Amino acid sequence: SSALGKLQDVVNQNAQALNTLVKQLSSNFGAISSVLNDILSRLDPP
Amino acid sequence: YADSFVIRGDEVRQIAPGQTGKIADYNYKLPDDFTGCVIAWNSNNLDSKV
Amino acid sequence: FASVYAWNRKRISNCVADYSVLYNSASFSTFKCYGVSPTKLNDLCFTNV
């Protein structure tokens, strides 16, 4: 009432990984943008 | 298949996959995964007349 | 026109730009577009040209 770090640790590790997964949807990896509606708007299909 | 026609001299660069211009836009369009070959030769003496 | 070593610089601004009258004028010997293919110009908006 005044120690559950194992449980806390587990509950956390998973959130830190799920956030890193979503934060990768905003990297270019060597492209002009991160949005498909921006490559499909200033580039021809080829 | 063999397709045949006559164009200007500097319009031969629009007969290729993925180009634009008055010829490739609406006269003769080549798909984007073409497979064949394109052959072209000058014919000034046959087709041009005073 | 202007020299090649002191080119000009016009800052087109808030307006209604119709790149189709350009694209289809057939009077241009060279019309290359790099960031964006030409036909999709009359469907986008920027801050300054």
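Numbering, chain B: per Swiss-Prot, residues 396-445 in sequence.
For all residues, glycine too, the Cβ spot is worked out from N, Cα and C.
Quick look at what Swiss-Prot lists:
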- B:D405 to N: In strain: Omicron/BA.2, Omicron/BA.2.12.1, Omicron/BA.2.75, Omicron/BA.4, Omicron/BA.5, Omicron/BQ.1.1, Omicron/XBB.1.5, Omicron/EG.5.1; complete loss of interaction with host integrins (VARIANT)
- B:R408 to S: In strain: Omicron/BA.2, Omicron/BA.2.12.1, Omicron/BA.2.75, Omicron/BA.4, Omicron/BA.5, Omicron/BQ.1.1, Omicron/XBB.1.5, Omicron/EG.5.1 (VARIANT)
- B:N440 to K: In strain: Omicron/BA.1, Omicron/BA.2, Omicron/BA.2.12.1, Omicron/BA.2.75, Omicron/BA.4, Omicron/BA.5, Omicron/BQ.1.1, Omicron/XBB.1.5, Omicron/EG.5.1 (VARIANT)
- B:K444 to T: In strain: Omicron/BQ.1.1 (VARIANT)
- B:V445 to P: In strain: Omicron/XBB.1.5, Omicron/EG.5.1 (VARIANT)
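Taking the features listed in Swiss-Prot, we show where each one sits on the structure.
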residue	record	Cβ neighbours (10 Å)
B:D405	variant position	8
B:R408	variant position	11
B:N440	variant position	7
B:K444	variant position	5
B:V445	variant position	2
Calculate the distance in Å between the alpha carbons (Cα) of B:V445 (variant position) and B:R408 (variant position), and round it to a whole number.
27
